[PDB]
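Working notes, structure below.
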Amino acid sequence: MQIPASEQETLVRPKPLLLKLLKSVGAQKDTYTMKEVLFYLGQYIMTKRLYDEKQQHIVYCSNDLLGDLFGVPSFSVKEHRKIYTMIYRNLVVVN
Amino acid sequence: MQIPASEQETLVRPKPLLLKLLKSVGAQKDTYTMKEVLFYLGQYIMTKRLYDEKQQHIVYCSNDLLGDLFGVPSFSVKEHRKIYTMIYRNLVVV
Ligand SMILES: O=C(O)CCC(=O)NCCCCCCOC(=O)c1[nH]c2cc(Cl)ccc2c1-c1c(-c2ccc(F)cc2)ncn1Cc1ccc(Cl)cc1
Ligand SMILES: O=C(O)CCC(=O)NCCCCCCOC(=O)c1[nH]c2cc(Cl)ccc2c1-c1c(-c2ccc(F)cc2)ncn1Cc1ccc(Cl)cc1
């Protein structure tokens, strides 16, 4: 829908901060598709209860490792392109 | 398109180094669309002749401000998503 599936399969190498965050949620590899990165980020957000209890599509990442990476205090999980961009800033795409 | 049309219109604010570079090929503003940033980078690459004479789609940015911004010694200009990624690290989205 919002992101083409070919792009979701884009092979990527998270920078150290992002990678540590993925590892804290059980990620084992140093390379991932963007889909895998997103799944693991969903896991982190949910386990740390970063979503707002009342408005569960709003993630409050301020004062969390995630907000340091994304550089915003909050975001909507409905804006896929913005999220992809914030993630792209924290990785290298692989050849 | 490997880059959707609307991603090209994304409003962005270059960080100081990338903005120095854009200004060096005539950039007047402090915020831009991604399309405009690419254009100015294209002119930078062409004016400094960072493309390979033999393989004109390959850019050798090693040992140049560009390569320091991009974090690679070379890249192909057909790798659009890589390129947008390398640029995005050097700016803030508005
Ligand atoms: O009842 C309703 O009204 C809504 C119920 C509903 O529609 N959906 C339930 C949600 C499915 C969630 C499981 C799969 O989601 C993900 O893996 C996922 N990963 C993310 C990473 C980031 Cl940085 C942000 C959000 C999500 C997220 C998720 C979430 C989510 C929300 C809160 C939370 F704590 C964790 C995940 N909701 C939808 N999604 C899907 C999605 C996938 C990719 C992108 Cl770019 C954006 C969204
Ligand atoms: O058949 C052939 O022989 C090749 C002929 C051909 O198709 N030539 C077309 C060249 C058009 C150049 C005009 C527009 O290009 C750009 O503005 C542009 N900007 C860029 C910035 C970077 Cl970081 C890298 C490449 C370019 C680039 C360019 C270049 C280019 C190549 C070498 C060079 F010295 C300068 C620009 N070629 C095509 N493009 C288009 C383009 C636009 C966006 C993206 Cl993500 C990637 C590519």
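Here, residue 1 is simply the first one shown, and the rest follow in order.
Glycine residues also receive a Cβ, built from the backbone N, Cα and C atoms like all the rest.
For A:10-93, the entry in Swiss-Prot reads domain 'SWIB/MDM2', with the evidence type sequence analysis.
Within the same chain, no residue at least 6 positions away in sequence has its Cβ under 8 Å from that of A:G42 (mutagenesis position). A:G42 to A (Swiss-Prot position 58) appears in Swiss-Prot as a published mutagenesis result, with the remark: No effect on its ability to induce apoptosis.
Here the domain 'SWIB/MDM2' (A:10-93) is broken down by DSSP into helix, strand and coil counts: 37 helix, 16 strand, 31 coil.
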